[PDB]
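Asks: Take a look at this one; I'll ask things after.
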Amino acid sequence: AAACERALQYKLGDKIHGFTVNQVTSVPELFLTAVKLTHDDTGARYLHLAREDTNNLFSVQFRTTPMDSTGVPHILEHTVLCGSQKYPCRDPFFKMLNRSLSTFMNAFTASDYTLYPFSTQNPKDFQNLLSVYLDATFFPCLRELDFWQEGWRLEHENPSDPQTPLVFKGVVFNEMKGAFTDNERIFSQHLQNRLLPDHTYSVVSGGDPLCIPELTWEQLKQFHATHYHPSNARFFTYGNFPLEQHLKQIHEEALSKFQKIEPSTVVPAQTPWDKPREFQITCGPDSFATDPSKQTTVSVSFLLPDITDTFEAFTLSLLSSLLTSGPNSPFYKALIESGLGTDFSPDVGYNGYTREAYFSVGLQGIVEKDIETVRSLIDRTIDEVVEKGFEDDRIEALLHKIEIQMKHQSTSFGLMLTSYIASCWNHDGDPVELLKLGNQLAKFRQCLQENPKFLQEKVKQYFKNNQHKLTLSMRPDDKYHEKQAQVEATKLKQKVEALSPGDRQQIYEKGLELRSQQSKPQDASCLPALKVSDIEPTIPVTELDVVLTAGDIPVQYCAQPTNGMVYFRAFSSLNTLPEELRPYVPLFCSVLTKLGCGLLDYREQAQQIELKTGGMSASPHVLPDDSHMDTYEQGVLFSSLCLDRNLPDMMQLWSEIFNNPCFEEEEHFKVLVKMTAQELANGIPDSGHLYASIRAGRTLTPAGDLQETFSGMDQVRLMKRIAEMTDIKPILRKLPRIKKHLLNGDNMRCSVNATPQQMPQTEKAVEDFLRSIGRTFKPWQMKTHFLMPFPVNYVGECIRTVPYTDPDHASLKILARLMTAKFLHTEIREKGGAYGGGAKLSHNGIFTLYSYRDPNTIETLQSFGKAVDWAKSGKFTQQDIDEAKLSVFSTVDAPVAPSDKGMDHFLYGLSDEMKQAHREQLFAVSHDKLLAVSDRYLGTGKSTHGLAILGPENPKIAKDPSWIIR
């Protein structure tokens with residue numbers, strides 16, 4: 001009845017559709033049985049992980065070893081998703097994204113391999129996506145004009161005017177422009193290139209913008225014919241679906257059409273250096289920093305063995321975690337608390353993506369005069385670790401942390417396994433040996449108990465006696481990007497001058513045909529698709545029981561197969577808090593569990609947290625009510641995790657944090673605030689559309705204003721202001737004031753997710769913890785421009801609509817997904833040139849339009865206006881509504897892990913009755929209701945708009961009196 005029981009029936013030497021069973025291993029700590037097959041005729045390798053998890057995942061892996069910095073596997077990865085032989089239609093990937101019930105569908109290109117994974121829960125959907133993926137990777141139409149669109153091409157500044165000069169355009173070209181505006185990517189790339197300068201790791205695999213136009217269409221076709229051959233492929237599947245169906249599809253669709261080749265693609269070993277080296281590089285000065293003399297980053301890197309010998313890599317990874325993770329690590333005490341820098345260097349710790357892994361440590365944010373100081377600190381610190389070793393409590397904490405990651409149940413487990421074995425498997429390693437974590441832990445414990453200086457000899461061998469050291473420093477130059485502009489313009493002129501007028505007319509005519517390709521709406525009916533009849537009408541009910549305890553705290557217990565894990569959550573309201581202290585509540589949540597409690601200093605507190613729990617965190621949440629736009633819930637979520645046996649210790653930790661938090665530890669507090677502020681400044685681009693949509697919605701609902709206070713740009717500006725204060729004491733006095741309003745049991749509710757066998761002891765520990773603790777808005781329009789020194793823009797427009805329980809809400813959600821799939825995607829992405837762009841509908845009722853990395857600004861809002869006119873126009877078919885329903889049900893029915901089932905009832909108070917009502921409204925939504933809601937809410941002048949833009953200077957915006965610039 002189970003998956004691993006039938007999977008254990010595969011005997012060695014069995015022939016199944018051209019494959020041969022080579023190895024079957026039971027992995028009891030992961031509740032799975034691994035099966036390794038190879039195709040006899042082609043030599044393709046297959047690893048199947050059978051586990052009773054309904055979220056089945058497929059992935060295929062190709063070894064791509066580039067020998068130049070042209071970016072050929074990255075552009076080829078983009079090009080294979082544009083069309084294949086059996087499905088000649090345009091863009092099969094994104095079209096199947098709206099014709100499937102997938103939960104994830106993407107592709108990855110690492111430094112030396114490319115990986116194409118997908119996951120879904122429906123077996124027919126699995127067969128459909130498997131056919132589209134096999135066909136996309138192995139038989140693409142590799143049309144040259146698609147290569148001109150996705151890769152690089154010459155194009156006029158106005159594509160219709162052949163007398164303006166030609167400039168470079170391309171998707172990957174601007175991807176690499178954005179790769180080398182990032183200082184961290186320059187540092188990481190140059191570090192990897194300098195440490196392994198012999199072979200494929202010495203080049204920029206993503207593409208050097210000055211070396212990208214050397215790639216021709218014929219070179220791309222040869223690269224595809226050489227590397228995307230099934231003899232150079234690794235196939236991987238995970239889940240409970242029958243293996244035989246997969247093998248029948250793989251054989252009958254792809255592998256039968258090829259014959260055996262011998263890939264000459266093995267990456268040779270790096271020859272060890274005789275002497276350490278130093279290199280100096282330069283980057284672009286960051287504008288978020290305020291001091292220019294404190295912008296130097298320095299690192300020291302060590303070469304470690306190969307990933308093939310699994311054991312030694314596991315050992316050195318544990319050693320690297322012991323050396324750099326947490327305030328009890330030697331390097332934290334030596335570097336962070338020295339006050340020389342601001343944070344660790346990039347790629348800090350163990351980096352096992354290359355063939356030979358490497359260790360890195362260093363600082364960023366130092367003054368250039370302190371480079372030799374840092375190098376001496378690292379040398380002296382290594383000497384102290386050699387002489388003193390590690391204490392046993394930290395080793396136990398590390399082994400307990402790895403045990404927790406082994407037992408924890410995620411929703412994307414198969415994705416974690418394929419990413420965790422891809423690197424070892426890529427270099428002819430045994431992927432099954434990485435799965436047996438219990439065996440390696442046992443051997444590690446034995447190796448420590450037999451030799452007390454085991455870790456001391458390992459740090460000695462790989463740090464004190466390893467001559468393969470790389471010291472690399474990076475300091476910015478104020479004129480770097482003008483040099484960059486000069487060299488790209490020089491290659492531009494060098495390539496444009498050699499073109500004849502007939503060549504230029506060929507470029508112009510291809511440009512007009514390309515623009516038509518980007519404009520003409522095409523048919524995608526040759527792709528397979530699911531119907532609404534395959535969507536389940538009702539969901540299985542989730543069982544809860546609320547027990548009032550001690551003497552009025554509601555506690556929600558949900559029996560779940562969590563595999564010996566207990567997840568405890570508590571949510572405390574903020575309704576009694578004075579309004580002056582609201583903006584410092586994220587800071588309060590971010591430092592509360594890191595400063596010490598009772599008789600424990602911050603080092604001992606961090607040791608206890610890492611030794612007993614899986615992590616304890618606090619974060620502010622604003623939970624809107626579902627039936628009133630002007631009603632909301634504000635609060636703080638305390639969340640923790642522990643193994644079954646360490647539960648009373650965890651609740652004792654929570655009691656000590658609730659009754660005696662250490663608000664007097666000032667030195668470590670200054671470190672934490674400067675680190676949090678630096679992290680917030682580094683994360684602006686990846687969440688730029690999030691910050692823009694949150695700013696645009698501040699003036700529409702009270703909940704929006706509070707969400708801007710807790711997590712908007714206000715929080716970043718506040719964190720920077722606090723991080724620039726020289727005297728931190730007036731900020732530190734605010735923390736007891738918040739503590740006396742939050743850490744009590746007056747307005748509290750709790751949740752527990754655990755196995756039913758553990759439940760009475762858990763009920764006792766929580767009931768023991770609860771006894772141990774103390775006892776009309778009118779929206780108005782606003783336009784905001786953050787003048788940011790960015791090369792791309794982030795635009796957000798918010799529209800006020802109905803809440804969740806309103807019958808029009810489900811129709812609005814369908815309309816939002818419809819507009820995203822059939823208008824905004826083509827216009828903003830293909831035509832506009834943005835990396836991401838669409839429309840979303842939130843639970844509170846804010847209809848948000850967003851753009852991500854958009855080179856335009858005014859045209860984006862104008863395309864939003866043309867999009868709402870399109871939605872009112874009704875120019876969409878019934879099949880488009882079917883695709884929108886499919887995508888929405890692909891989103892709302894995404895799998896939930898045992899640790900958050902059910903979280904919606906605990907946080908937002910939506911019952912199963914409410915979810916079923918909204919599900920039947922999503923079923924009953926029709927074309928006329930979509931027209932009705934489009935003319936009632938999204939139309940111009942019917943509701944209040946809000947706009948916000950993060951991006952570079954726009955002179956026309958500066959002359960607009962209706963805009964406020966911040």
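The chain as shown is numbered from 1 upward.
Determined via electron microscopy, 3.7 Å.
Using N, Cα and C of the backbone, Cβ positions are placed for all residues, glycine too.
Swiss-Prot lists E77 with the feature active site, proton acceptor, giving experimental evidence as the kind of evidence. Residues or ranges marked as active site in Swiss-Prot: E150. For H74, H78, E175, the entry in Swiss-Prot reads Zn(2+) binding site, with the evidence type experimental evidence. One mutagenesis experiment named in Swiss-Prot is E77 to Q (Swiss-Prot position 107), and its note says Loss of metalloendopeptidase activity. Loss of activity towards an amyloid-beta peptide derivative. The mutagenesis experiment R153 to A, K or N (Swiss-Prot position 183) is recorded by Swiss-Prot, whose note states: Decreased metalloendopeptidase activity towards an amyloid-beta peptide derivative. Annotation of the published mutagenesis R153 to D or E (Swiss-Prot position 183) in Swiss-Prot: Loss of metalloendopeptidase activity towards an amyloid-beta peptide derivative; the original residue is retained in the structure shown. Quoted from Swiss-Prot, the note on mutagenesis experiment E155 to A (Swiss-Prot position 185) is: Loss of metalloendopeptidase activity towards an amyloid-beta peptide derivative. Listed in Swiss-Prot as a mutagenesis experiment, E155 to R, K or N (Swiss-Prot position 185) is described as follows: Decreased metalloendopeptidase activity towards an amyloid-beta peptide derivative. Record note (Swiss-Prot) on the mutagenesis of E155 to D or Q (Swiss-Prot position 185): No effect on metalloendopeptidase activity towards an amyloid-beta peptide derivative. In Swiss-Prot, a mutagenesis experiment is listed as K169 to A, D, E or Q (Swiss-Prot position 199), annotated with the note Decreased metalloendopeptidase activity towards an amyloid-beta peptide derivative. One entry in Swiss-Prot concerns the mutagenesis experiment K169 to N or R (Swiss-Prot position 199). Its note says: No effect on metalloendopeptidase activity towards an amyloid-beta peptide derivative. While the structure shown retains the original residue, Swiss-Prot records the mutagenesis experiment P528 to G (Swiss-Prot position 558) with this note: Decreased metalloendopeptidase activity without effect on protein stability.
I'm curious about the neighbourhood of these features; can you describe it?
Replies: With a 10 A radius on its CB, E77 (mutagenesis position) counts 22 other CB atoms from all the protein chains.
According to DSSP, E150 (active site) is assigned to a helical segment.
Classification of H78 (Zn(2+) binding site) by DSSP places it within a helix.
Counting only residues at least six positions away in the same chain, the Cβ atoms of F168, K169, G170, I507, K510, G511, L514 sit under 8 Å from the Cβ of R153 (mutagenesis position).
Annotation note: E155 (mutagenesis position) sits in a strand segment as assigned by DSSP. The local packing around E155 (mutagenesis position), expressed as other Cβ atoms within 10 Å of its Cβ over all shown chains, amounts to 19.
According to DSSP, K169 (mutagenesis position) is assigned to a strand segment.
For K169 (mutagenesis position), the number of other Cβ atoms no farther than 10 Å from its own Cβ, over all displayed protein chains, is 19.
For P528 (mutagenesis position), the same-chain residues lying six or more positions away in sequence with a CB closer than 8 A to its CB are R99, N128, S131, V132.
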Asks: Would you mind listing, in sequence order, the residues at least six apart from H78 (Zn(2+) binding site) in the same chain with a Cβ closer than 8 Å to its Cβ?
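Replies: In sequence order, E150, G151, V171, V172 meet the Cβ cut-off.
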Asks: Rounded to the nearest Å, what's the C-alpha distance separating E175 (Zn(2+) binding site) and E77 (mutagenesis position)? Just drop the number here, would you?
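Replies: Counting only the Cα atoms, the answer is 13 Å.
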Asks: Measuring Cα to Cα, how far is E77 (mutagenesis position) from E155 (mutagenesis position) in Å?
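Replies: Per the Cα atoms, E77 (mutagenesis position) and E155 (mutagenesis position) stand 23 Å apart.
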Asks: Whole-number Å distance between the CA of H74 (Zn(2+) binding site) and the CA of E155 (mutagenesis position)?
Replies: 21
Asks: Let me check the 10 A CB neighbour count of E175 (Zn(2+) binding site). How many other CB atoms are there?
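Replies: Cβ-Cβ neighbours of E175 (Zn(2+) binding site) within 10 Å number 20.
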